[PDB]
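Asks: Let me begin by handing over the structure; questions about it come next.
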There are 2 protein chains.
Amino acid sequence: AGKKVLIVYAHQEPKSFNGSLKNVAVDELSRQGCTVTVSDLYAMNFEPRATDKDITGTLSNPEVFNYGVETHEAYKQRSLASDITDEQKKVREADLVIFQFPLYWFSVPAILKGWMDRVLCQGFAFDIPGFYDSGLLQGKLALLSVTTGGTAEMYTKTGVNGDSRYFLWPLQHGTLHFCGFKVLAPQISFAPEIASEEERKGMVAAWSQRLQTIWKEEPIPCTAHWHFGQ
Amino acid sequence: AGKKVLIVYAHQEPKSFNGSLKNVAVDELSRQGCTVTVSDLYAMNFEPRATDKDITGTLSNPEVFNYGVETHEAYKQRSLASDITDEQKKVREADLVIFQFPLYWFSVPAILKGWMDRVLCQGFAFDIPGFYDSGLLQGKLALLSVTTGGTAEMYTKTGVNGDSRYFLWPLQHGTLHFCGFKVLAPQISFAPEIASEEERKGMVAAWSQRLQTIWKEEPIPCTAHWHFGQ
Ligand SMILES: Cc1cc2nc3c(=O)[nH]c(=O)nc-3n(C[C@H](O)[C@H](O)[C@H](O)COP(=O)(O)OP(=O)(O)OC[C@H]3O[C@@H](n4cnc5c(N)ncnc54)[C@H](O)[C@@H]3O)c2cc1C
Ligand SMILES: Cc1cc2nc3c(=O)[nH]c(=O)nc-3n(C[C@H](O)[C@H](O)[C@H](O)COP(=O)(O)OP(=O)(O)OC[C@H]3O[C@@H](n4cnc5c(N)ncnc54)[C@H](O)[C@@H]3O)c2cc1C
Ligand SMILES: CC[n+]1c(-c2ccccc2)c2cc(N)ccc2c2ccc(N)cc21
Ligand SMILES: CC[n+]1c(-c2ccccc2)c2cc(N)ccc2c2ccc(N)cc21
Ligand SMILES: CC[n+]1c(-c2ccccc2)c2cc(N)ccc2c2ccc(N)cc21
Ligand SMILES: [Zn+2]
Ligand SMILES: [Zn+2]
């Protein structure tokens, strides 16, 4: 025991299906004795834009602004904006980061994309060297808990949306694996708006039940083969 | 042959490599006699967050906020925030929409993701039914012009990032095709930061060169096969 969890949560409405999945996670992980922290991005009015306001004081090359370089240097010189370093501290302390969001355009809502863009800066999340298996958050687990509009059927290899694994690639491989996370299998709650009450409650219960043994889980092999292969 | 082009541009720095690609696109399309509009998202401080501020009228369900439902209804009633309908006018009038951006976590920067989330609402960009080949922006072309940190070699089937086409899927298929766009082949300018000044000039010149004959190109088959192979 002694585990710390950060839930990064991206829904506008507390009473939403996403809201419920977030609350079940808080309740169940809290019941287990885990340390639990929630970043409620919409409630925090979290800034999604990557701008020169993210660096306090003097820039490293004020003639030509390169956000990635400047935030690298700012991390090294401890001059990042405080909303960013507040989140970095939650991530640093976490053993597990759960992302709770509705799927927006086969990806995360923009407010959560901005969290990924602004929080996972060079020197904090990865470096040269130290990416993919050697990324700087190695030792930590990440989990995507996604809800969709489209049905499970639509999310098959030959269905109109293709396999759900296809849209996970930029998130699980390009982002989280790159930064060194080992990736737990995603939690995909398909089409709750279309689903009946019974089906919805079933999906909530599947999540709660998964959470009972989350610390027993093996990570997926975050590979092209897993995402695209037979 | 009287074509209208919208460039949706997501970089903070006019002197950046993205800025140059944006500017040569303006130069070359303007030279051709095309009508050209640029949505400079950072300069406009474009709002990326999907919030209830995006609806100014009476909500369909004020007790439980569902962004997608409320913006659909707001679109029909014409009570969307005006920054959204301003962009929708640009899209409505465009024959070709070029997206110019650096790759952030195998995707678009959050400020551009916010543009996609907020501008492409139900009723404007698609209906149910009325999506993929039946999407409401049918007849229009779209083109992703992407710059990367990683090398072309890293973005191959056997490289650590997997093939470049893999990360295009959520954008080309899940977003643009869903809304009815036909998709022109992507322009990917690999690893300019790492490249020599001469390799950089060459990549800019190649884009400019391609643009001379852009109106003669056919779209890709925006399918799982095109993105992922057999
Ligand atoms: C801009 C945008 C882009 C999108 N792009 C995509 C896309 O690319 N692909 C895709 O598939 N979808 C897409 N969607 C749809 C989106 O993913 C879904 O609308 C979203 O996942 C629904 O999740 P929710 O939490 O908002 O559902 P909700 O509407 O909040 O929940 C569904 C119902 O469940 C009820 N409920 C809440 N809690 C419980 C509970 N504890 N037990 C039982 N019932 C409960 C709620 O009251 C609600 O009535 C997009 C939507 C938007 C707005
Ligand atoms: C949050 C974040 C996430 C990222 N995630 C990824 C990822 O998942 N995968 C990945 O591969 N990369 C990733 N990157 C890297 C990113 O894609 C690159 O940093 C970006 O593409 C570089 O493009 P730029 O326009 O900013 O380059 P610049 O720094 O602006 O360009 C490089 C050089 O070109 C020069 N230049 C400008 N105009 C010209 C011209 N006309 N001729 C010649 N030289 C010129 C500039 O002066 C500069 O010196 C990420 C970066 C950030 C910040
Ligand atoms: C701009 C630095 N830089 C590069 C990068 C660009 C060119 C060469 C080496 C690394 C980068 C490359 C990849 N693949 C993924 C993420 C990042 C990144 C992420 C955040 C940041 N703050 C700077 C970042
Ligand atoms: C919430 C409506 N809704 C749904 C949707 C959700 C559930 C059932 C049917 C459609 C949707 C589904 C997919 N695949 C892709 C985009 C959207 C979307 C996009 C914008 C918006 N403003 C509402 C949207
Ligand atoms: C291995 C690719 N790669 C990266 C790199 C780019 C993005 C992410 C990780 C590494 C690189 C990054 C920096 N800063 C400087 C030089 C190089 C480089 C130099 C030569 C080469 N042959 C590959 C190179
Ligand atoms: Zn991986
Ligand atoms: Zn497609």
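Chain A uses Swiss-Prot numbers throughout; the residues present, in order, are 2-231.
Determination method: X-ray crystallography, 1.9 Å.
Backbone N, Cα and C atoms are what each Cβ position is placed from, and that goes for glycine too.
For A:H12, A:18-21, A:104-107, A:148-151, A:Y156, A:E194, A:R201, the entry in Swiss-Prot reads FAD binding site, with the evidence type experimental evidence. The substrate binding site annotation in Swiss-Prot covers A:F127, A:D128, A:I129. Here Swiss-Prot flags A:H174, A:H178, A:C223 as Zn(2+) binding site. The mutagenesis experiment A:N162 to H is recorded by Swiss-Prot, whose note states: Loss of activity toward CB1954, no effect toward menadione.
Tell me what's around each of these sites.
Replies: A coil conformation is recorded for A:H12 (FAD binding site) in the three-state DSSP classification, outside any helix or strand. Packing around A:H12 (FAD binding site) is summarised by its Cβ count: 28 other Cβ atoms lie within 10 angstroms of its Cβ, all protein chains included.
DSSP assigns A:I129 (substrate binding site) to coil, not to a helix or a strand. Taking the Cβ of A:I129 (substrate binding site) as reference, no residue of its chain lies under 8 Å away while being at least six apart in sequence.
Within the same chain, residues at least six positions away from A:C223 (Zn(2+) binding site) with a Cβ under 8 Å of its Cβ are A:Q173, A:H174, A:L177, A:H178, A:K183, A:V184.
A C-beta separation below 8 Å, combined with a sequence spacing of at least six in one chain, links A:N162 (mutagenesis position) to A:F107, A:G151, A:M155, A:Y156, A:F168.
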Asks: For A:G151 (FAD binding site), just count the other CB atoms lying within 10 A of its CB, please.
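Replies: A 10 Å sphere around the Cβ of A:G151 (FAD binding site) contains 17 other Cβ atoms.
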Asks: Cβ-Cβ under 8 Å from A:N19 (FAD binding site), same chain, 6 or more residues apart: which ones?
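Replies: Non-local contacts for A:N19 (FAD binding site): A:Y10, A:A11, A:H12, A:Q101, A:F102, A:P103, A:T148.
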Asks: List only the single closest residue to A:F127 (substrate binding site), chosen from the binding-site residues A:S21, A:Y105, A:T149 by CA-CA distance.
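Replies: Closest by Cα: A:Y105.
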Asks: Cβ distance under 8 Å to A:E194 (FAD binding site), same chain, sequence separation 6 or more: which residues?
Replies: A:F18, A:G150
Asks: Which recorded positions (A:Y105, A:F107, A:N162, A:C223) come close to chain B, taking a Cβ gap under 8 Å as close?
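Replies: Contact set vs B: A:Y105, A:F107, A:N162.
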